[PDB]
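Right, one structure below, let's go through it.
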Amino acid sequence: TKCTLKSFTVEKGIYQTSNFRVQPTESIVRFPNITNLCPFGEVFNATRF
Amino acid sequence: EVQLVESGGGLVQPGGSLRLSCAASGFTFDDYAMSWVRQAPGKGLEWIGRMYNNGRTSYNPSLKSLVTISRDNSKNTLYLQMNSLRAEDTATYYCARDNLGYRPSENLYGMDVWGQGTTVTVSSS
Ligand SMILES: *[C@@H]1O[C@H](CO)[C@@H](O)[C@H](O)[C@H]1NC(C)=O
C-alpha cells in the first residue's frame, strides 16, 4: 500500500493495491505425435532446380 | 564433381611403414576439414584422425603412436604415413570430408562425401 500510494504514511481506509494471480503449477506441451523427420534434405540438396 | 580417390594399399610386412594417399579432385583443402577412418572386417568404422585447413592435426588417442596425417596443398592431396603395422591394422582405409557447414541429414559419422577406400593387409607374405 505504501508503494502504491507512493507515501510512507497511509491514512485510514481501504486501498486497492494489486490483483492476486494464481501461479502456474506446471507447464504442459501438447504437439501431434508424428515422429518422421521432415524431408527438407530432398528440397535443399536436389541436383536440379 | 567432388570425388575422393585413395591409393597405396596392399601387402605390407609387420613392423614396417606404409604411406597412403588421398589425392582429391573437385575441391581444395584450404577451407575444408578432412578425416581418415578405418574399417575392420569384423568391426565398424573407426575414426583415425582429422586434418584441419590451418594445419591442425587430431588423432585417435588409442592410435596416436603410429599414424601421421600431412598435406600437400600444391598437389591438393592428403597423406597418411602409417608405421609399425600389426595384425589388427588390416583395414579398408576411407578418406572423407567433414560436413562442418551444413547437416542435411542426422548423419552418425558426420561426413557428406566419402572415398572408395584402399585395403591394407598385414601377414607373413
Ligand atoms: C547431397 O547431394 C550430394 C550430391 O547430390 C550427395 O553426394 C550427398 O550425399 C547428399 N547429402 C545427403 C545428406 O543426402
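Chain A residue numbers are taken from Swiss-Prot; in order, the displayed residues are 299-347.
Recorded method for this deposit: electron microscopy, 2.7 Å.
The backbone N, Cα and C atoms fix where each Cβ goes, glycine too.
With a 10 A radius on its CB, A:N331 (mutagenesis position) counts 5 other CB atoms from all the protein chains. DSSP gives A:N331 (mutagenesis position) a coil state; it is part of no helix or strand. For the mutagenesis result A:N331 to Q, the note given in Swiss-Prot is Reduced viral infectivity.
Natural variation at this site is recorded by Swiss-Prot as A:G339 to H, annotated: In strain: Omicron/BA.2.75, Omicron/XBB.1.5, Omicron/EG.5.1. Within the same chain, no residue at least six positions away from A:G339 (variant position) has a Cβ under 8 Å of its Cβ.
Looking at Swiss-Prot, the entry for natural variant A:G339 to D says: In strain: Omicron/BA.1, Omicron/BA.2, Omicron/BA.2.12.1, Omicron/BA.4, Omicron/BA.5, Omicron/BQ.1.1.
Swiss-Prot documents A:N343 to Q as a published mutagenesis change and attaches the note Reduced viral infectivity. When other Cβ atoms within 10 Å of the Cβ of A:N343 (mutagenesis position) are tallied across all protein chains shown, the result is 11.
Following the DSSP three-state reduction, the secondary structure of A:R346 (variant position) is coil. Natural variation at this site is recorded by Swiss-Prot as A:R346 to T, annotated: In strain: Omicron/BQ.1.1, Omicron/XBB.1.5, Omicron/EG.5.1.
Around A:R346 (variant position), there are no C-beta neighbours below 8 angstroms that are at least 6 residues distant in the chain. Per Swiss-Prot, natural variant A:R346 to K is noted as: In strain: Mu/B.1.621.
Checking the recorded positions A:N331, A:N343, A:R346 against ligand 1 with a 6 Å cutoff on the Cβ atom leaves A:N343, in sequence order.
Of A:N331, A:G339, A:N343, listed as recorded positions, those near chain B by the criterion of a Cβ under 8 Å from one of its Cβ atoms are A:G339, A:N343. In this structure the alpha carbons, written CA, of A:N343 (mutagenesis position) and A:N331 (mutagenesis position) are 27 Å apart.
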